[PDB]
Structure formats: structure tokens, C-alpha cells
6 protein chains.
Amino acid sequence: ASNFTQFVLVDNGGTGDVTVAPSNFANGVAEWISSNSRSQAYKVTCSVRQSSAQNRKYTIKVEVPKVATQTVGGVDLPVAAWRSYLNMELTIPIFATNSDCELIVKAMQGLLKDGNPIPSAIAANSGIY
Amino acid sequence: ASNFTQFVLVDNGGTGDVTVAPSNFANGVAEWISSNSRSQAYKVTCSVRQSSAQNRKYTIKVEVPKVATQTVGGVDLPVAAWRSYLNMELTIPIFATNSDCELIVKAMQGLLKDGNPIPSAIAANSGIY
Amino acid sequence: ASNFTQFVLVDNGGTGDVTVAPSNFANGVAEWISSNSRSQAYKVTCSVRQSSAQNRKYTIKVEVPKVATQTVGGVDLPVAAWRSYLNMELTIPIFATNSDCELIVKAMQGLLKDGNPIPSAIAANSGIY
Amino acid sequence: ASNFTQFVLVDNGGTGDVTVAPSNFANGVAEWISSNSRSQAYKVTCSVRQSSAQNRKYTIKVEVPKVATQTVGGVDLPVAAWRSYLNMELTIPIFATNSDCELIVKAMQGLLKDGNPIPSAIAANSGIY
Amino acid sequence: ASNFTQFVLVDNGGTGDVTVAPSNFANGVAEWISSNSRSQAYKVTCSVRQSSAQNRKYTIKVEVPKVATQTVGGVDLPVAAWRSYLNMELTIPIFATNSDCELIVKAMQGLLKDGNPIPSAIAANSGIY
Amino acid sequence: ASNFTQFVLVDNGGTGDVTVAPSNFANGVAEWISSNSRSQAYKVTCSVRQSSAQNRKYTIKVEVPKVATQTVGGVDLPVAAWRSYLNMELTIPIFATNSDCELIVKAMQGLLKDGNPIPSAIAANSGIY
């Protein structure tokens, strides 16, 4: 293998896709970034480490720019009003086989599949009701 | 409408699907658990709070258990050998429109799509390289 | 360019080869881990550091597990019955040219070459006689 | 039978091979030294000992000299400008069968095989990148 | 893609070119050294850190040695008579787009182009006047 | 000689070039500036001094304006969001001949030549990977 490659982060159906490409590997922390100024880029980072004697932890972070009314290539302030931050921590016990980890991945994709509660709530600026 | 519905967390193609259902909303934390004993159940929780004056934060948690039957005091009990924990926090500025939020959702699903770097690493007990 | 990649740790003639893959590179310590359960994985680490004004020192470590299944109270867990620990330190003065370093590597390979005293002693649970 | 014999430490394709020969086996430490001036000789030592109730430990050491002539006051002396020191410790539990030990040896050979990360880093005065 | 590649640091027109190659990435500092002993090698290092909340800073260092052979204790050692040190720090705001950054790069190469004031002064052990 | 002259800092191929011209010589510190308001100008400064008993030091500074979305001749705030700062310190031992200094200059131009790692990283808003 060699998983450190470019990938489509946002699939808008071929036209208007957001591709994210490797941009840093300092300290074993893989970073991917879209082709934008760093204040307006989609950014993804990932790293793994043995957190305890019994667990391994994947720390995955994603930053997504607020696009509506954005001044392309401009200076939009405050920065915090223009970005969303995702923080994922996946703790997997050292006994988990590859099959177990495949299942963990499916659970994650199931959680976020279109039509399911969590993603529809987020997309509608809502909570659960 | 009411987005608090049951959904399939793990899609094993119709046979052996792990489906999770609404089970509690006490204290503003929406919960879903699989049809198992509380000791062996998959669990998903989700809550939203206005963290800052200009941010909203979603806290989502998923527990994937490794089921087993344990003999305690000469008696067999349905138990979980171990559990994997997904912990995600998503901070979204209040200025994000619905279209801005759909972008976040798409980024999250693109991140975990089969074949992309991150899910490939996780499924192989590997880091990114 | 990159030497922090996947490689074959144990050549079993193409089938049953133990491949070790990059997992983490935190604090100057490169780590490789074989696939499947981290509990039963082979492990290799390497770090280089200037030990003195005139010497650089490599610290390489390898762990070879004895795969086994632990059964406690009816619960099975993939574990390593035990592990052999290889720990090596190589000091090389800063005056060493690339040619000197190639010779050093050859000495290490020759030391462990099949048929020679040391590897044959180890392979037979023996000392020198 | 005897494994305390002469062997080729550095294979230079038949010509200019560094051969190391038995020199002393006092106090459980087998020592091999290359020919000519002891001051410019390669050195290899090996000793095995029961480190704990369940482990045996091998201590192997190699010295690779950088041959040179020292000239002080008009007097020439064959010396080693400097030496690289390889020092390795291998712990193997007493439960290891011969097959387990053969695997351990293969892991060491694979670790240092030409082309793999570690040997290529050393040979190029480099670390991992 | 992977931008961590070897490059020619000093272009002496094909004959006597000083080419520098990737040699370490420990601690997030990318390093490149020439094919020499560590004591006589050209060295280039580069690291990026998000210095402020709105800036990113590149720290680049180059070491150009003046090679010599020194007699220490009657023995000849490859050494560096002296070294020249280039030390550059580049602070770029996060609002800079890729086209903004290309401007910085062009300015840096224009600054050092043959015939321009600065490189002329340096090459003549002169100041600007 | 008399190196204090106008020069092309940014070569955009004849059309759209940024020429920088002498603008100050207070304290022997040569300053060059483009034809813009000082908040939007490209600025270069250079000075030399004997830093220690054994070294001379050239301190070179370059400021580059963020151009994308810039309000020509306007007031863009904060100033720090609209400028990049380069700081170069070149330490050259007093033994360096003109030839040595020519080599030091080549090393600098080689470091920044198009296609080489450092400049491509900067231009792509990236680190090394």
C-alpha cells in the first residue's frame, strides 16, 4: 500500500468536486489540503498512536470553509465565523483484527449515510426532535 | 417529520445488518441502541449545544462492541469482550447556511468513503504513509 | 522520496511473509507494525540521534511475537504468548563517508548470514561451542 | 562439531573479504578477530546467558575499524582512526522451539536485507524520512 | 507527488554539481545532505509551523562547508575548515492564495538573480553602495 | 562598481514586472522599494557588518504584499493579513575568498530554483511530504 494520496473530499457529482491533496507529513501527521488560501481551504489531518497499553487511537481532524458569501482569496474576519471544525477520536482496542476494524469503518459510514438522522440534522441546522 | 428514527448503523447487505433504534432522550442526549442486552448493545448518542455565542457544537458518540459470553461464578452471562469508541465533536458557526452545512456533511461522508486513505488505514491496522 | 515505507520483515518465500507497515513517526522514532491485531503484531522501531559531538547513534528495535489465543472465563482474545526482543545500537563517527557506512552495513549482513556461527547458534537454541 | 570457527564478516565478492577468526573464549565470551594488526582488526564477540527464569539473552558485539596510519615524531604506527560499534541484545523465552528461533533469525536478516529502510538509511548517513 | 526529493544545490554546469538528498524527517524538520561524511556535508533543513493564529512560518537553513583534511593526533580526518550559514524565516499570512505565494517565490529568485545588487555584493566581499 | 541600482524583483516576463528602486541609504542600510504606497510596496533592505571576530553577516529583508483582492491605493487592515516577511541572515567566515562567496551565492540560487522542493512547497501553501 501507500495510502497517502489525493482524494475527493466533497463529491458534487464530477463537476465542482473538492479534491484534497497531501500537503504535509511532519511528525507522521498526514495532512491534506485543497487548492485555496489556508484561510479558505478544506483541510484534513490524520495520525495514530497507541494511547494506552490496551488501545490505539486515530485522531482525525477536518476543517470546512463557510462558502456562502465568501470573498474568494480575500480576508474574511473573524476567522471563526468562517470555518467549521470536526474532531474525531477513534479508540480501538489492540485485540481488534482487520475484520473488526472493517466493521468499525462500516459503522462510521452507516452513521453518516444520507437520509440517516445525524447527517440530516446537521444539514438542516437542527438537533434531534 | 421527526428525525429521531431508527437507522442501520452497519450495512452488511441485508443479512446481519446492525440496526439501531431510538431509546432515550433524557437530558437532551438523543440515544439509539441495537436490539441487544444493554451489556452487548451498539450505542449511538448525539447532542447539540450552543457552545459559544457564535458557535453550535454537535457531540456524537458511537460504541461498537465485540460480543462474548463470559462465565462468572460458574454462570454464563452475555457480555462485551471490549468496545471501540468513536468520539466526534463538530463546531459550526451560526452564520453557516443550510447549503454551508450540506458541505460539511458531504465532506464527512467523502472522508470515510470506501477506498479513500483514512478508512483504508483504519481497516488495515495501519497508519498513513 | 521516502524510506519510511512498508517492507518484508520475514521472507517465507512469497507466502506467509511478514510485512511490516509504517504506523507512527512521533518524536523522531519511526515505527512499523504488521497487520491484524496490534496484540499479535511484529514491531520495528528506529531512531537516529547525535550521541556525542563526533558520533551519531542508531537505535533499532524488533519484537517477534508468538501468536496465541488466550481464553479466560470463556472469552477468547488474540494475544502474544510471549515476545522475543531484539535491541541494537549502532554508533558511527561523523567522519564516516558513505563508503564506510556501506561497509558497516555489509558487516551486519555478514554477521547474520545463513550458515555463519551466530545465526546458526540462535536458530538452534544454542551458544558457541 | 563446532560453530566457534572462522567466517566471512564482510563479503566483497571473493577479493578483499574480511574474514574473522576465533581468538579467545574466556568466561563464556566467544571472540573473533580479523588478521594482521590487532590495532586495525575487526572484532566480534558473542555470549549467551540465562537473563531470567524464562529468558535467555544473547549479547553480540561488532567493531568495524577505519584503517589508518598514525605518525607521531616520525614514527609510523598502524592504528584505527576510529571505530563504529554495533551492540545487540536478543532476548528469547525458554518456550521458543527451534522453529520459533529460525523465525527470529529470519526477522533479523530481513531487517537488514539490502534495499529495506533501515540498512539503506545507515548506508547513506541518513535517518528515516 | 511527494516534494521531498533530491535537488542540485550548486549548479556548476554538470561537472562538480553539489546535489543534496533527503536524509531525515525526524521531529518535523525535513533534512537534505550531500553525499559526504557528516563532517563535510552540505546541509539543508526546512520546517513549517503555524506561528500565530493567522501566520505560517517557514524556517530554512543551509550550511556550505569549506572542506579540508586535518591531522589530529597524527591521523588524517575528513573535516570542515569552516562553514557558512544561511538562515531564513518566511512569515506568510493564511489569507495568501497560491498566486500570492508564487509572487513571494518569484521575488526571492529575482532578489538573487546573477547581476542583481545583492548577489553581486556578496560575491565580491562588498557592501551595497 | 556601485551596486545600488534599480532591479527587477519579480520577473513576470517583461509585462507586469515588479521593478524595485533605491529609496533610502540611512545608516548604510540600502533600501529598495516599488512604486506603491508603503503599505502595498515590495520592499528590500540589505546591510553587512562584522558580527564576530571570525564572521561577517549580511542581513537581507524582503516584504511582499498580498495582492489577491487588494484595494489598490486603499487602506487594507490589519496590515499583517496583507504582507509576507522574509528574513535572511547570511554568516560568512572572514576566510571566505571571492570564489567561496560565488559558491555561497550559487547554493542560494539553487535552493530556490523553480521545480526544487523548497520553492514548490511555498508556492503550493505546503510543507514537505
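Following Swiss-Prot, chain A shows residues 2-130, kept in their order.
This deposition comes from X-ray crystallography, 2.6 Å.
Cβ atoms here come from the backbone N, Cα and C positions, even for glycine.
As recorded in Swiss-Prot, the features of this protein are as follows:
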- A:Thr46 to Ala: Loss of repression of replicase translation. 80% loss of binding to the operator RNA in vivo (MUTAGEN)
- A:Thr60 to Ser: Loss of repression of replicase. 20% loss of binding to the operator RNA in vivo (MUTAGEN)
- A:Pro79 to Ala: No effect on the organization of the T=3 capsid, but with a loss of thermal stability. Complete loss of infectivity (MUTAGEN)
- A:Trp83 to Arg: Complete loss of viral assembly (MUTAGEN)
Practice prompt. Using Cβ-Cβ distances, find the residues under 8 Å from A:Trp83 (mutagenesis position) that belong to the same chain and are at least 6 apart in sequence, listing them in sequence order.
Written response: A:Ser40, A:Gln41, A:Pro66, A:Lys67, A:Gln71, A:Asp77
Item to complete: List the residues of the same chain that sit at least 6 positions away from A:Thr46 (mutagenesis position) in sequence and have their Cβ under 8 Å from its Cβ, in sequence order, or write 'none'.
Response: A:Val30, A:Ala31, A:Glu32, A:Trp33, A:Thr60, A:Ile61, A:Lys62, A:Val63
Worksheet item: What count of other C-beta atoms do you get within 10 angstroms of the C-beta of A:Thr60 (mutagenesis position), across all chains shown?
Response: 15
Practice prompt. Enter the number of other CB atoms within 10 angstroms of the CB of A:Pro79 (mutagenesis position).
Written response: 9
Fill in: Collapsed DSSP category at A:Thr60 (mutagenesis position)
strand
Worksheet item: What subset of the mutagenesis positions A:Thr46, A:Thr60, A:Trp83 has a Cβ positioned less than 8 Å from a Cβ of chain B?
Response: A:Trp83
